[PDB]
4 protein chains.
Amino acid sequence: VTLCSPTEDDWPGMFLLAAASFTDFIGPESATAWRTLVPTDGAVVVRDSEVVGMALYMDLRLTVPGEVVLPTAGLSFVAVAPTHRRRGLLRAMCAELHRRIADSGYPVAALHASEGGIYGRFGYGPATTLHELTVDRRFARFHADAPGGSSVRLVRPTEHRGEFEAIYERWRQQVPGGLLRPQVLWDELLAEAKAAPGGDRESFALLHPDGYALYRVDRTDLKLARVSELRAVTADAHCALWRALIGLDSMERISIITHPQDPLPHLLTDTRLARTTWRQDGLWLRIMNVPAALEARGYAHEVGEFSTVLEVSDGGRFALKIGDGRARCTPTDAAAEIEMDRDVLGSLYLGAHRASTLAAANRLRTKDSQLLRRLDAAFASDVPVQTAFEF
Amino acid sequence: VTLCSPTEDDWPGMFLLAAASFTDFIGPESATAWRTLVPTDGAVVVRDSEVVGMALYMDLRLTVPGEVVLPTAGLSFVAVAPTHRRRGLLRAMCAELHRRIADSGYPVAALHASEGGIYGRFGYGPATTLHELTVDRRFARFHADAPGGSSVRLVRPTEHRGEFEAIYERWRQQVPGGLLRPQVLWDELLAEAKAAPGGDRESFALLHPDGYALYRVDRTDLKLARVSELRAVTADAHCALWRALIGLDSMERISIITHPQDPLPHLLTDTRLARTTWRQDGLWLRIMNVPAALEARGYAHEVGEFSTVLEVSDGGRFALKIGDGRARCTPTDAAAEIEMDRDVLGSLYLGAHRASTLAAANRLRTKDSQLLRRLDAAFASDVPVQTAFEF
Amino acid sequence: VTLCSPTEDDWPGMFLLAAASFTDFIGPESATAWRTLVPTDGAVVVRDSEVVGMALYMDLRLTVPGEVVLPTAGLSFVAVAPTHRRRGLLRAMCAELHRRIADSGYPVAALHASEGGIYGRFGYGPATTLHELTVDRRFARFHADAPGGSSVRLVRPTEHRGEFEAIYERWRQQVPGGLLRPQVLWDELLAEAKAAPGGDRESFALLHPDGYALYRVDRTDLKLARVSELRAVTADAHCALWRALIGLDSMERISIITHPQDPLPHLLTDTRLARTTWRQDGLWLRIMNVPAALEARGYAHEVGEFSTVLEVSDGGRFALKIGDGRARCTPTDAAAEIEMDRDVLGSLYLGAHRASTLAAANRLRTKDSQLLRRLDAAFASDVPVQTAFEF
Amino acid sequence: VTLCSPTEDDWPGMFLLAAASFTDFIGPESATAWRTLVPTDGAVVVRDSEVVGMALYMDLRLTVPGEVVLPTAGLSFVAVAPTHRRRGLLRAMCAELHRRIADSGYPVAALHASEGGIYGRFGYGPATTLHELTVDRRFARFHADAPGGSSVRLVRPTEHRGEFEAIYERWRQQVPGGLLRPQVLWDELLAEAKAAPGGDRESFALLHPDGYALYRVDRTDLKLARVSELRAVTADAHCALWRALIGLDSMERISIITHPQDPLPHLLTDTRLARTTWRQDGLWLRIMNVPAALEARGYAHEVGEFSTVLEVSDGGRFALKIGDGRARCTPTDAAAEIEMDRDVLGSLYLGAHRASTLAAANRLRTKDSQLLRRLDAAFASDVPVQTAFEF
Ligand SMILES: [Cl-]
Ligand SMILES: [Cl-]
Ligand SMILES: [Cl-]
Ligand SMILES: [Cl-]
């Protein structure tokens, strides 16, 4: 058992481990495309010789509150062979990548979790919430107040790549959780848009000047349309796209994986028709550099200037001053007023979780209820946090 | 078709309509107990002579943000005979009760909705959110940070009525959505605690000095425990009760109908184990007197003093000034800065829905994005809004 | 093994065999009430001493085409002990009862079959068709042409016995398949109308001057109302009762066991909403006396006078002359033009099955296609055949 | 929004709308084959430029009672874009095609309905009934009377095209509902006979001189054989094919979409084994020219000569004289004795629905019960109405 950066000769062994580890493995051709987002020294492997462990990160750009874009290490392709469980391989690989990520100057790392119980101990907190809405469209009537009572076109996704790219680029820059989508991921997305023999049905697009929806009929439930992606830059675009989706008269149900503040239910005369059928953690964040991350994002202007001392468990103690929507975060040995593990700060960082809620679980410790209210207000995001694409 | 306050002789006919209308009808004996909460002139019936329509309200006490308790008209027992649909009987009965409620001096009316599409047009907005969590307790491990790593007793509910009453009374006064639970509803609750032949299994209680949980094994799924009610006045009590529930080793799953900010998931090493299995509107509010309701509740201290002009569609136009956690709301003919239907104000009132989200659906109209942020912040509740008991 | 008429002392042993044989056994008290319809010498038992076989008939009145009422032997309570299978006990009991029924002067015997494969060989043919319609009432809109766009009352069944009795008596006299419902069966029907602990929910009635519907919410599916019985003497009553049933706004679905010519689907803008969810043989007929049965019923006036020779396999050969809606059926040794087993004549007798369809299965043999068309037309019923009550 | 006959350049846009509208879309290659049945000016499109609406008709030959073959406009490929709902596009397209169909000299139009609630208002009535029978073949025993107690061969469909074509041509000419099946539809049918990767299993044929059955094992239920098509010209062929299907010893169940008068159940000792698992409207008819359609079909010889006056709502009033199996239908201003909407006449026309049943729903209005009986008898079909192939 040695831990190394993989050579070109290691990648066939990594693809075997991937195929055996991930039921959703994209195959070697697609994986080779995703590889283009992994920097030199972005990957580690454990050899016994065959590959028994692997982990890597990709260079991402993540939007945080205040429309600030952070360089982000996106952890992915993490696997330990079923032959090598309970040997500390995950711990060793995560320790090495975190060392490389921190030394490289990334203020944050991010991942999507295979299970909810693994990444908390490595300092990752769930930072976005996936919210599945299922609409019984047979009953759906738009409210008198709903915009645009057409601006929308039914199109083939592959024929309107430029328009989707431009709309997505506008969306990702204005929404916390937004990720830059590089050209290789557009190539991959539009390749998946076509039907597969015994696989997915053909994808269609609804295109508005200021939004698009990509959807396909479910493989097995032929009365369910699944929206894979809806990106709307305006309220008018969001409503117009939903009027078109409710117009899919051959379907009983439209489902979408969205965010908790999706205004869809409020567009209907019966809010209950937009049923929450599933909820899960989306993007997870590890704050690598506490002061750099905390100084980088914008804060709520509504809360008056306040100062506190924040201790992150084995992450430093800082004088934190928040006023006029900006934070200053400097080293101190002054007594801590707030204490939390690193994972908890990740959960607060995009505004998806309230300091008050985490305090009620004793994940966040303070003796000052006023300070808790100020933190809740300051860390809150004006623009609701969304999830961009899984990686 | 005439609309009257019912005489004693009308109640057998009302109980027949109830039995035929409500699959969960509590029967004449329990209904006669609930009747004690209906004031003189609190009920209307339509006769054709037999009862073809009915509606009533009960005298309730509702806690709103700032621990303020409002007299509240709780609409209930609303039915139109299947023989008399589409004759405007619901509209006529709701118009008459609203007249009586407004003239009686109630600032707010409330109900639980049989369907989501009916009460919006009568000025009711959904004001609390029911959130069902299902825990696979076989996997549940408490976080190192979780309080109290016993203070809890397994007891017969009927033997500890005084302790439940006292804990509930503390809870309902400190939580927005809290309702006073009169003696007749305690009588009814503890009568339901015993097992029924071919019906519900026996209810048990977990009792802490500062909280209780009432639960029973599901009728048909013998590996599911359903928590009917958990009232905790402290974080220590909430965690202690959940440690005890996760200790129900004969169960696979524990389910509870709770609120979106329940800290349960954060008590576990795997937040994903507390799965959201169901979400629905809970309590609905109709603001009867806009200035009385808006002046009565407390507002967030974090937001700086601001002034605006609010128009409620056919509900008046008001100069609204919010500062130091209090509102002043006076008549004006000045140009409106914010417009919304009455139902929308109900949805904002307990802090369950953000002004920003309702604005994105065009249910709330303003040209000022700064004003929207200030409203979001001001109307937000420090203590998360919960649902008390169904009526 | 001896075959006897039971003594009073035999009935406890018959009730044990019944409980072990019939999952729907009505119990000794209800069975003692049904006993009042069994004539002296109407029952046989086989003893080994304990009861190992039983069979009986009740005195019924069956309506046949032309509003003619026939005395009918209703076979029921037929059981062989699981200890005594394949010993010819059913054959022996059926042979003896048929001897008694024939000698008593009954022209027809009838039964409801536990299985479809048993009674054909004893000369019983399925004579009515049960047709279950399930309406998704959330979508149901009445056609512009539908009558009565209220005459209907929601009532407690036990309070309107006289009105149900009178409506049913009018119905049973005008519909082929109609049975006289004696007072003991009204006593039993209204006793079942009340709810049972862990059993059926409360029954309700919709009452029109010229029709009624008895319905209850399903035990387990709380969004399904099951109509146990709808008797309408006019088209106006039938439509009015269905308008009321579609008005059960708490239900998703209304189901009824009806007949294939129920006009319900044609009352709706979408005929497809009245879905056929189940179909089965209803009443079975054994023609005991061929000439008496054939001379007794009315025939279609549309078909011109014709003569043929009918042979029933081991049931006689007859010169059959049909004209002006009446048949003459006299002994002959002339060559047969039509041959069929006795069971086939039972299937033709109420007009539920076409001679042409049975001929296509070679259950009915003729070389004359014109004769087949004349038989189809003559045996057809003006009033569609319905099923009264199970016995 | 303009309505035009499509140019060659419009068909890619029509195929996109088809793919997005029809989950069973046959793809561009098969659709191009079906196109060969669409006459010049047989198609309309709405452009906004992209295709947002389309509809066409094909030249068909439909068999009606009396073995009469009518030129028939088969409406198909009808779609409105989900972006253009509730804009009257369907009404506009149907009005234009009906104008073209009427002017072209078609006496009838026909379609298969995506939903049951749409085509009634455009004058289409459901005219055939689809009846799914599922046989539990493990229990199925043929009756002593059943023919042919082998004449049948198990063959590859593609190797016996000539024999299937010849049998089908005999069938379609003798059965009301029969359609001529052109060479392009035989090409398409035999292409679907082969297995597809992750798709349908291989089709097999059972071939008799006077009948064939095409069947395949269900994709997912490997104990279910689905008969896609059984065409039998004789009772012997029908029974022989069913003996062979019941001989599929690896199956639990055989299912077929047949007609209500299928004699299959009567071939078995247990009629109940042939269970009706599904029922739906099949072919829909719009009578374009009332007198031409009514004079064209044969009527029952059994009913004596009679005269009446029929009014079709906005379809004319006619003196209708029916005798010796023929109708004369001439213009009159004499008082109407029968009134009905055009859709109702379509439902009566192939004998699938009784005038009496439609009268009970008030879809057919007369004050003369004798006239109703005569219409029932006259419009009845000697040969039961069947459904040919979906289009
Ligand atoms: Cl999202
Ligand atoms: Cl709650
Ligand atoms: Cl019936
Ligand atoms: Cl058919």
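For chain B, we keep the numbers from Swiss-Prot: what you see runs 3-50, 56-156, 161-402, in order.
The header says X-ray crystallography, 1.9 Å.
Cβ coordinates come from backbone N, Cα and C, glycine included.
Listed in Swiss-Prot for this protein:
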type	residues	note
BINDING	B:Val85, B:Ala86, B:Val87, B:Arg93, B:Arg94, B:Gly95, B:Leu96, B:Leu97, B:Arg98, B:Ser121, B:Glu122	acetyl-CoA binding site
MUTAGEN	B:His119 to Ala	Decreases catalytic activity on AG substrates, leads to a change in the number of acetylated sites
ACT_SITE	B:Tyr126	active site, proton donor
MUTAGEN	B:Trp197 to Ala	Abolishes catalytic activity on AG substrates
MUTAGEN	B:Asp292 to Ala	Nearly abolishes catalytic activity on AG substrates
MUTAGEN	B:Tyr310 to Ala	Nearly abolishes catalytic activity on AG substrates
ACT_SITE	B:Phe402	active site, proton acceptor
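Sequence features annotated in Swiss-Prot and their locations in the structure.
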residue  : record                       : Cβ within 10 Å
B:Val85  : acetyl-CoA binding site      : 22
B:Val87  : acetyl-CoA binding site      : 23
B:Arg94  : acetyl-CoA binding site      : 16
B:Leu96  : acetyl-CoA binding site      : 20
B:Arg98  : acetyl-CoA binding site      : 11
B:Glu122 : acetyl-CoA binding site      : 12
B:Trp197 : mutagenesis position         : 15
B:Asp292 : mutagenesis position         : 23
B:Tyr310 : mutagenesis position         : 22
B:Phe402 : active site, proton acceptor : 18
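Ranked by Cα separation from B:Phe402 (active site, proton acceptor), the recorded positions B:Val87, B:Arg94, B:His119, B:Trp197 are led by B:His119. Neighbour counts of Cβ atoms within 10 Å were compared across the recorded positions B:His119, B:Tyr126; the minimum falls on B:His119. Closest to B:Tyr310 (mutagenesis position) in space, going by CA atoms and restricting to the recorded positions B:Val87, B:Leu96, B:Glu122, B:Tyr126, B:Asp292, is B:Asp292. Whole-number maximum of the Cα to Cα distances across the acetyl-CoA-binding residues B:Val85, B:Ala86, B:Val87, B:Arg93, B:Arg94, B:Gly95, B:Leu96, B:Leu97, B:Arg98, B:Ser121, B:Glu122: 19 angstrom. Cα of B:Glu122 (acetyl-CoA binding site) to Cα of B:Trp197 (mutagenesis position): a span of 27 Å.
Recorded residues B:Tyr126 (active site, proton donor) and B:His119 (mutagenesis position) have their alpha carbons 10 Å apart, per Cα-Cα distance.
Contacting chain A by the Cβ rule (under 8 Å between Cβ atoms), the recorded positions B:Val85, B:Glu122, B:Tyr126, B:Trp197, B:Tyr310, B:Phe402 reduce to B:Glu122. Cα of B:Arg98 (acetyl-CoA binding site) to Cα of B:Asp292 (mutagenesis position): a distance of 22 Å. With respect to their backbone Cα atoms, B:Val87 (acetyl-CoA binding site) and B:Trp197 (mutagenesis position) stand 29 Å from each other.
Using Cα positions, the member of the mutagenesis positions B:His119, B:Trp197, B:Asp292 nearest to B:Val85 (acetyl-CoA binding site) is identified as B:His119. When the recorded positions B:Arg94, B:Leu96, B:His119 are ranked by how far their Cα is from the Cα of B:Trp197 (mutagenesis position), B:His119 comes first. A distance of 23 Å separates the Cα atom of B:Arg94 (acetyl-CoA binding site) from that of B:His119 (mutagenesis position). In the three-state DSSP scheme, B:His119 (mutagenesis position) is classed as strand. Taking CA atoms as the reference points, B:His119 (mutagenesis position) and B:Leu96 (acetyl-CoA binding site) are 19 Å apart.
Each residue contributes its Cα atom, and for B:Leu96 (acetyl-CoA binding site) and B:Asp292 (mutagenesis position) these two points are 25 Å apart.
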